[PDB]
Amino acid sequence: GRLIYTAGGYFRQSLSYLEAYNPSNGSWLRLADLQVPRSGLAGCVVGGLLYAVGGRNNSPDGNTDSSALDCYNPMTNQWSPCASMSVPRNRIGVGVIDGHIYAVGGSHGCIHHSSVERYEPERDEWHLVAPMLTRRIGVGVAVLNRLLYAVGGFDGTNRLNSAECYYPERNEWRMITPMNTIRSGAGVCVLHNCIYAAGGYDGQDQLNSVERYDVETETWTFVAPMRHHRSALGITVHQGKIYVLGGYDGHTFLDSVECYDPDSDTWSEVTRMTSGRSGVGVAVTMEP
Amino acid sequence: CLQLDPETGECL
Ligand SMILES: *CCc1cc(CC*)nc(N(C)CC(=O)OCC)n1
């Protein structure tokens, strides 16, 4: 069976929690902690292994941005360090294409990156690829049809409604149609033939709106809004439904987990996280 | 408050 893993996050300080939710029975399991606490990281899976990429440890003793890549194996319940990226990347976005991890954007102190690098698990090596056309932190990343999309974020001065796509065989980024809403800290995922952008912050308020990009029509369309406004949420897809986890709503660190059913265009509350937090990394893999 | 990042909630 497959579980939704949530790694890290923030509540009072950056966290080292690894917890896994089972949609089939509503259970939560607490698994091995990350070796270093981190929030603003991203999670992904390659070959049944869970990876935690980038982030920052915002601790009582200071703020340290992370260039780390760590790998969790559900068969052993152990984390192992991998090669680190070229630079630290807080509020990074990641996508997997053909067994390789692409790390996009993020910040290191006041530096807002446009750089992008790609990890090859078989060689344990990272290499830089073409940078994005825009610097983006708090960027949402998703993969559809072996193309990588970077959506929204913050460029160091303005929050963005823009988005762009990377075409690996041409090592080139191109702008796509911008979203109808400015969003930094949105959750971005893919479902069917669309890229969804949920929540985030528009410069004034945390959002409950959700829009999707149809890659054939090049248009963005709003779908049903989430019940809760949220920014710095985790997101993933499991058995044809989108799950959003936690986040910050300007008042509370949410423990709410909502699930979108695209056939009925409705969101429902399915479980609560064990404690409220923002800036988690999320991905789906086998039970431990 | 404006000591928090409004996107993430983190203390600045
Ligand atoms: C408005 C509540 C709040 C939150 C935080 C966390 C950054 N700080 C503060 N201040 C003003 C006290 C302080 O010393 O902040 C630095 C950690 N208030």
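Chain A is numbered as in Swiss-Prot, which gives 325-612 for the residues shown.
Determined via X-ray crystallography, 1.4 Å.
Note that Cβ sites are derived from N, Cα and C of the backbone, with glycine treated the same way.
Lifted from Swiss-Prot, the feature list:
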| type | residues | note |
| --- | --- | --- |
| MUTAGEN | A:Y334 to A | Impaired interaction with SQSTM1/p62 |
| MUTAGEN | A:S363 to A | Impaired interaction with SQSTM1/p62 |
| MUTAGEN | A:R380 to M | Impaired interaction with NFE2L2/NRF2 |
| MUTAGEN | A:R380 to A | Impaired interaction with SQSTM1/p62. Abolished interaction with SQSTM1/p62; when associated with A-415 and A-483 |
| MUTAGEN | A:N382 to A | Impaired interaction with SQSTM1/p62 |
| MUTAGEN | A:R415 to M | Impaired interaction with NFE2L2/NRF2 |
| MUTAGEN | A:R415 to A | Impaired interaction with SQSTM1/p62. Abolished interaction with SQSTM1/p62; when associated with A-380 and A-483 |
| MUTAGEN | A:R483 to M | Impaired interaction with NFE2L2/NRF2 |
| MUTAGEN | A:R483 to A | Does not affect interaction with SQSTM1/p62. Abolished interaction with SQSTM1/p62; when associated with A-380 and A-415 |
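This view paints the features noted in Swiss-Prot onto the structure.
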residue	record	Cβ neighbours (10 Å)
A:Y334	mutagenesis position	29
A:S363	mutagenesis position	27
A:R380	mutagenesis position	28
A:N382	mutagenesis position	25
A:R415	mutagenesis position	30
A:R483	mutagenesis position	20
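Listed mutagenesis positions A:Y334, A:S363, A:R380, A:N382 compared with chain B at a CB cut-off under 8 A give A:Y334, A:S363, A:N382 as the close ones. Geometry remark: A:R415 (mutagenesis position) versus A:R380 (mutagenesis position), CA distance 8 Å. For the mutagenesis positions A:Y334, A:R380, A:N382, A:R483, a Cα to Cα distance of within 10 angstroms from A:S363 (mutagenesis position) holds for A:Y334, A:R380, A:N382. Reported as a whole number, the C-alpha separation between A:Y334 (mutagenesis position) and A:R483 (mutagenesis position) equals 22 Å. In this structure the C-alpha atoms belonging to A:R483 (mutagenesis position) and A:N382 (mutagenesis position) are separated by 22 Å. Annotation note: A:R415 (mutagenesis position) sits in a coil segment as assigned by DSSP.
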